[PDB]
Amino acid sequence: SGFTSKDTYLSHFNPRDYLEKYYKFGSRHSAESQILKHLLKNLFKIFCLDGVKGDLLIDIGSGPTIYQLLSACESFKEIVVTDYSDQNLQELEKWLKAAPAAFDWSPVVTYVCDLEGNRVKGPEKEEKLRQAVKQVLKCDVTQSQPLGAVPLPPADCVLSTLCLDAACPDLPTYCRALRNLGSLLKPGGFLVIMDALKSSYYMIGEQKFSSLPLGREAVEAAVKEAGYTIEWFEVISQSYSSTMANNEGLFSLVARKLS
Ligand SMILES: Nc1ncnc2c1ncn2[C@@H]1O[C@H](CSCC[C@H](N)C(=O)O)[C@@H](O)[C@H]1O
Ligand SMILES: NC(=O)c1cccnc1
C-alpha cells in the first residue's frame, strides 16, 4: 500500500457510506454541509451564469454522486459519467433508474432548484438529468486513455470534483492525469476541477483514504504546465470536520485547453 491503491477503492470504498457521511445535506450547519453548499454555488455560477455550455461533458471520478451534475445538465445535452470503482457506478446507476433504494438527493436537488430561479421543480430537475446522462463508463485518470478503448467525440467539458487529489499518489502522476484528461477535450475546451487543498487524507466512516496534499501554487503550476489557460481560480478557506479530513479549504477553477 502506502497511498491508497487502485484496488483498495475496488474493495474498501463503500458508496452508500460515503454518501451518508458527506452528502446527506442536513439542516445543521455542518462543515460537510457548508462545503457542499459552496461547491453548489460555484457549479451554478459556472454552468448557469458563465459561458460554459456545449454538446458533451465527461464527469471524471464521479464516484457515486450526482450533485456536481445538477447545473451542468442545463448546459449540456450529453453527459457521460465515469469512475474507477465499479461499485460506485453501480450506486449511481441505481439513482438513474430512480430506484426506491437509491440515495435520496432531494435536499440537494431542492437547494439547486432555488439557486437557479426556482423555475423548475425537483421532479423536473431530476428527470432532466436522467435524460442527459447517456452512459456510465469505467475510467482511470492514470492512463493515457482514461476511458480505455471507448469511442467518444472530443468533449466540450471535462469536469472533476474531489477526484484527482485522491487518485494521484504524487505530483508527476497528477500532471499526467491532467494531460490524459486533456486528451478527451477539444482545444478551447473547458477543464473544471474542484478539489481539496493541502489534504493528506479523508475518512469514510472507519476506513481512511490517502490524498495528495497540494497547494494552490502547485495545482496552478501543474495545470498551466500541462496545457491549459486558467479563466478563474477560487480558494475558500472552509474545511471538513477534523474527523472527516485534514484539508485546508478547497479550490475550484475553470481552465481552457490550449488550441
Ligand atoms: N485512478 C482513478 N481514476 C478514476 N477515478 C478514481 C481513481 N482513483 C480513485 N478514483 C475515484 O475517486 C473518487 C474520489 S471521491 C469523489 C467522488 C465524486 N467525484 C464527488 O464529488 O464526491 C472515487 O469515486 C474513486 O472511485
Ligand atoms: N480531496 C479529498 O481528499 C476528498 C475529500 C472528500 C471526498 N473525496 C475526496
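Here chain A follows Swiss-Prot, giving residues 3-261 in order.
Cβ coordinates come from backbone N, Cα and C, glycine included.
Per Swiss-Prot, the feature S-adenosyl-L-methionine binding site maps to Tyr20, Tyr25, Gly63, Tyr69, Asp85, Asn90, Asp142, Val143, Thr163; the stated evidence is experimental evidence. Among the features that Swiss-Prot reports, nicotinamide binding site is placed at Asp197, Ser213. Quoted from Swiss-Prot, the note on mutagenesis experiment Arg18 to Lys is: Has no effect on N-methyltransferase activity. Swiss-Prot gives this note for the published mutagenesis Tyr20 to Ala: Loss of N-methyltransferase activity. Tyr20 to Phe appears in Swiss-Prot as a mutagenesis experiment; the accompanying note says: Decreases N-methyltransferase activity. Here Swiss-Prot notes a mutagenesis experiment, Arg132 to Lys, with the remark: Loss of N-methyltransferase activity like its citrullinated counterpart. Experimental mutagenesis at this site is recorded by Swiss-Prot as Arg181 to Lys, annotated: Has no effect on N-methyltransferase activity. The note that Swiss-Prot attaches to the published mutagenesis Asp197 to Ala is: Loss of N-methyltransferase activity. In Swiss-Prot, a published mutagenesis experiment is listed as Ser201 to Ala, annotated Has no effect on N-methyltransferase activity.
Distribution of Swiss-Prot features across the structure.
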| residue | record | contacts (Cβ under 8 Å, 6+ apart) |
| --- | --- | --- |
| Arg18 | mutagenesis position | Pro66, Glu93, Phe105 |
| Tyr20 | mutagenesis position | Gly65, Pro66, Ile206 |
| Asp85 | S-adenosyl-L-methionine binding site | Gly63, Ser64, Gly65, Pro66, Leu91, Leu94, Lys140, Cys141 |
| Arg132 | mutagenesis position | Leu98, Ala100 |
| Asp142 | S-adenosyl-L-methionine binding site | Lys8, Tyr86, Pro148, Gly150 |
| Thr163 | S-adenosyl-L-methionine binding site | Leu41, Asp61, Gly63, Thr67, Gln70, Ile195, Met196, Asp197 |
| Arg181 | mutagenesis position | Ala228, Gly229 |
| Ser201 | mutagenesis position | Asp167, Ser213, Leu214, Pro215, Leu216, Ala247, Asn248, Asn249, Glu250 |
Counting across all protein chains, other CB atoms within 10 angstroms of the CB of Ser213 (nicotinamide binding site) number 24
Most Cβ neighbours within 10 Å, among the recorded positions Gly63, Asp197, goes to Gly63
The correct three-state DSSP answer for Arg132 (mutagenesis position) is helix
Per DSSP (three-state), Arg18 (mutagenesis position) is helix
Span of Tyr20, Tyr25, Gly63, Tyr69, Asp85, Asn90, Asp142, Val143, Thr163 as binders of S-adenosyl-L-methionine, largest Cα separation rounded to whole Å, comes out at 24
DSSP says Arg181 (mutagenesis position), in three-state terms, is helix
Hits among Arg18, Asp142, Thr163, i.e. recorded positions with CB under 6 Å from ligand 1, come out as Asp142, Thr163
Checking the recorded positions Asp85, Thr163, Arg181, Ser213 against ligand 2, those whose Cβ falls under 6 Å of one of its atoms come out as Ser213
